[PDB]
Amino acid sequence: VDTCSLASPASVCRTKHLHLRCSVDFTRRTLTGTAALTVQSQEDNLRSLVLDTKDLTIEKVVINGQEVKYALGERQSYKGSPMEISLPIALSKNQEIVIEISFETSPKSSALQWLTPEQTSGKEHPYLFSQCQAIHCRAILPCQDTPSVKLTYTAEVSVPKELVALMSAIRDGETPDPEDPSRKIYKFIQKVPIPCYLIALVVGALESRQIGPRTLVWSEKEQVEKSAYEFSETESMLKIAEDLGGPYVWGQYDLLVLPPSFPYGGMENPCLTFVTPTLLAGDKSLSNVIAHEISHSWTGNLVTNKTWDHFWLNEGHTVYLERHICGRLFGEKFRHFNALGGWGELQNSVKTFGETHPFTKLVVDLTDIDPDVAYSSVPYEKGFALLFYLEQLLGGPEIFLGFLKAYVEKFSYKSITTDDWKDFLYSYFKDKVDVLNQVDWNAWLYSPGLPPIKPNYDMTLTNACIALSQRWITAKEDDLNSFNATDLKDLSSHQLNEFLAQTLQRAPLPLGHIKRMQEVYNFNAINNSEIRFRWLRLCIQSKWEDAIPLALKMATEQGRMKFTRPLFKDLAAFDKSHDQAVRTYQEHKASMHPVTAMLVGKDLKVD
Ligand SMILES: N[C@H](CC(=O)O)Cn1nnc(-c2ccc(Oc3ccc(Cl)cc3)cc2)n1
Ligand SMILES: [Yb+3]
Ligand SMILES: [Yb+3]
Ligand SMILES: [Yb+3]
Ligand SMILES: [Zn+2]
């Protein structure tokens, strides 16, 4: 049962297709139009159906050219309001009908961020972007808002003529709007069935540059050149991913670099991956995010979790595939380094939630839980650790990659549960069932805390990070003069980041140690967002007042939640910055992404 949805389940009726015709009104901050759903009954004598909606204004519902009766139920907090539609004629099993809903979104839609010209790079045009994952598609249009249902889609999007619309689909032309010459209509087609959380829309002053045979990079003019260089390894990663997962079925693999308020590192929107501009390090060092989004074209987009309780299936396998891509490009020692780093992030999440917390379980129960509030590294890293443990138990990466490719082939275009995955794992590894029966399944899948077994990790690249972190932690005042810029000479950006993550795990350090670290390593000069974030957290947690304006500027000049949420929490925990953190959130709240504003508010205990 999908406990996050109020719609009729897949066992009652299934949406097969969506034909969306809408107009983006920047003056009213509304998306207005019609959502024509092709629905197939799964039952005899079907007379009504229920859809998910959230803050939607419904004008009318048309079936067979006539208006029908519908009713909106009472709002159920973050789930929204159920929409019951009375069918004009009873449907037989497998019968399909088209339901056309005339609707309008709220300016406060939790799926959307409306940006004024001043919040963009160009300063002349506004911008709009969506983020449906997990359950925000219902805040854009009426739908069965559940990943247990897969549908194809077509769309016609009217926008001011000076702007460009893009979707999670193949571009199908553009024409001037026949109703308004100041507007253009952009057309789109998504021929592969997808869960509704993969529907995405961006409208802005966008330009593109080709970077591969099947890839364009899109952004505002100011970011095009830097993005083309930053993401130049994309095609090489797509080739490795095809070798590991089988055919890439989506046609195009484009990238869109969003404005800084984009709330996540990326979004695996089919045909058009969305990315944070915080990846623009200048040296391609944050390209594992591209490898992760590319991987989702198999794990997540083809093989989807049936409900949000099984989200680890999506993430665990994606991180697993991501780490193999980076291991093929940079070596097996690099794959072990990234995997060991992941275990450390899992340790941090478990410590933050508490070792008995229900969100530290691999398979969760989201009944009455806002999925955005449950979001953490647990499904990613505890899911990756399980797969990495099984890889070692079952004979190594070559054998386990055979399972991964067979798993994708088996479940492509389907929505599955942990039991479907486990059953297939046992089926594929039938000759190793005795080995599989030694796994503590109940602990791995259903128990909170760190997993029952830690995998084996090559330490080659991690050793220097640990050694330097330990020198700093054990140093007394009279040892501070021994540190010098030469300590960092043989460290890659990845190793510098790991040195900071290891040190941050033992924070606070004495204030004098942090001041010396800035004196000798000049970490304040580093623009790499991952490094800068860990360094600023280390300064704030070590009570360095000089770091306060730096941490506030980072928390506000970008909005990636991975960075913004811990920076505001650390700034609120430091007595010297507490009031500034609260005031800064208060002044920026109206202008923040709606999900980010809600979560930062909860973290700060500011209503
Ligand atoms: N998919 C993007 C690209 C990438 O992951 O690389 C990143 N992303 N964007 N949005 C979301 C997202 C995911 C899940 C959510 O609900 C939960 C949380 C935890 C659980 Cl156990 C179940 C359900 C809510 C939001 N994730
Ligand atoms: Yb066409
Ligand atoms: Yb079985
Ligand atoms: Yb000493
Ligand atoms: Zn992911």
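Using the numbering of Swiss-Prot, the residues shown for chain A are 5-611, in order.
Note: Cβ is positioned from N, Cα and C throughout, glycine not excepted.
Residues or ranges marked as active site, proton acceptor in Swiss-Prot (evidence: experimental evidence): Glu297. Listed in sequence order, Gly270, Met271, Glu272, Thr277, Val279 are the same-chain residues six or more apart from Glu297 (mutagenesis position) with CB atoms under 8 A from its CB.
Residues or ranges marked as active site, proton donor by Swiss-Prot: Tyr384. Within 10 Å of the C-beta of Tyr384 (active site, proton donor) we count 22 further C-beta atoms, all protein chains included.
Per Swiss-Prot, peptide binding site is recorded for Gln135, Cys136, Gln137, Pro267, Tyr268, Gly269, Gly270, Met271, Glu272, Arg564, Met565, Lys566, and the stated evidence type is experimental evidence. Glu272 (peptide binding site) falls outside any helix or strand according to DSSP and counts as coil. Other Cβ atoms within 10 Å of the Cβ of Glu272 (peptide binding site), summed over all protein chains shown, number 23.
Look at Swiss-Prot and you will find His296, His300, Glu319 tagged as Zn(2+) binding site. The Cβ of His296 (Zn(2+) binding site) lies under 8 Å from the Cβ of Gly269, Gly270, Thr322, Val323, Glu326, each on the same chain and at least six residues away in sequence.
Close to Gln135 (mutagenesis position) in the fold, though at least 6 residues off in sequence, lie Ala115, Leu116, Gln117, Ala204, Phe266, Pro267, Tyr268, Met271, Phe278, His597, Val599, each with a CB less than 8 Å from its CB. The annotation that Swiss-Prot gives for the mutagenesis experiment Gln135 to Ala or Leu reads: Srongly increased epoxide hydrolase activity.
Record note (Swiss-Prot) on the mutagenesis of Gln137 to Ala: No loss of activity. Annotation for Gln137 (mutagenesis position): same-chain Cβ neighbours under 8 Å, separated by at least 6 residues, are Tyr201, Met271. According to DSSP, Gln137 (mutagenesis position) sits in a coil region rather than a helix or strand.
Here Swiss-Prot notes a mutagenesis experiment, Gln137 to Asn, with the remark: Aminopeptidase activity almost absent, but keeps LTA4 activity.
In Swiss-Prot, a mutagenesis experiment is listed as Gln137 to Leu, annotated with the note Aminopeptidase activity strongly impaired, but keeps LTA4 activity.
For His140 to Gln, Swiss-Prot lists a mutagenesis experiment annotated as follows: Aminopeptidase activity almost absent, but keeps LTA4 activity. For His140 (mutagenesis position), the count of additional Cβ atoms within 10 Å of its Cβ stands at 25 [all protein chains shown].
For the mutagenesis of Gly269 to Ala, Swiss-Prot gives this note: No loss of activity. The structure shown keeps the original residue.
Recorded in Swiss-Prot as a mutagenesis result, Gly270 to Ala carries the remark: No loss of activity.
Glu297 to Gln appears in Swiss-Prot as a mutagenesis experiment; the accompanying note says: Loss of aminopeptidase activity, but keeps LTA4 hydrolase activity.
As a published mutagenesis entry, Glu297 to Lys appears in Swiss-Prot alongside the note: Loss of epoxide hydrolase and aminopeptidase activities. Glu297 (mutagenesis position) carries a helical DSSP state (H, G or I).
Quoted from Swiss-Prot for the published mutagenesis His300 to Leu: Complete loss of LTA4 hydrolase and peptidase enzyme activities. If you draw a 10 Å sphere around the CB of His300 (mutagenesis position), it holds 24 other CB atoms from the protein chains shown.
For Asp376 (mutagenesis position), the number of other Cβ atoms no farther than 10 Å from its own Cβ, over all displayed protein chains, is 20. For the published mutagenesis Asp376 to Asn, Swiss-Prot gives the following note: Abolishes aminopeptidase activity. Decreased epoxide hydrolase activity.
Counting only same-chain residues six or more apart in sequence, the Cβ atoms lying under 8 angstroms from the Cβ of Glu385 (mutagenesis position) belong to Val323, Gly346, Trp347, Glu349, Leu350, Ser353. Quoted from Swiss-Prot, the note attached to the mutagenesis of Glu385 to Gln states: Reduced aminopeptidase activity. Minor effect on epoxide hydrolase activity.
If you compare Cα positions, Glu319 (Zn(2+) binding site) sits closest to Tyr384 out of the recorded positions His140, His300, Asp376, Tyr384, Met565. In terms of Cα distance, none of the recorded positions chosen from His300, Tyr384, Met565 sits within 10 Å of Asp376 (mutagenesis position). Sequence-ordered, the extra residues of this chain that approach the Zn(2+) site, with Cβ no more than 8 Å from the Cβ center of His296, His300, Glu319, are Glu272, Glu297, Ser299, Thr303, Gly304, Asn318, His321, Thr322, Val323, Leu325, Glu326, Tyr384. Under a cutoff of 8 A between CB atoms, and with a sequence separation of 6+ in the same chain, the neighbours of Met565 (peptide binding site) are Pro267, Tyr268, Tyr379, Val599, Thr600, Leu603. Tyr384 (active site, proton donor) is 12 Å away from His300 (mutagenesis position) when you measure Cα to Cα. Checking the recorded positions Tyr268, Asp376, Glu385 for a CB within less than 6 Å of any atom of ligand 1 leaves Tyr268, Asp376, listed in sequence order. With a CB cut-off of under 6 A applied against ligand 5, the recorded positions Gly270, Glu297, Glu319, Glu385, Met565 are reduced to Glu319. For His140 (mutagenesis position) paired with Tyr384 (active site, proton donor), the C-alpha to C-alpha distance reads 21 Å.
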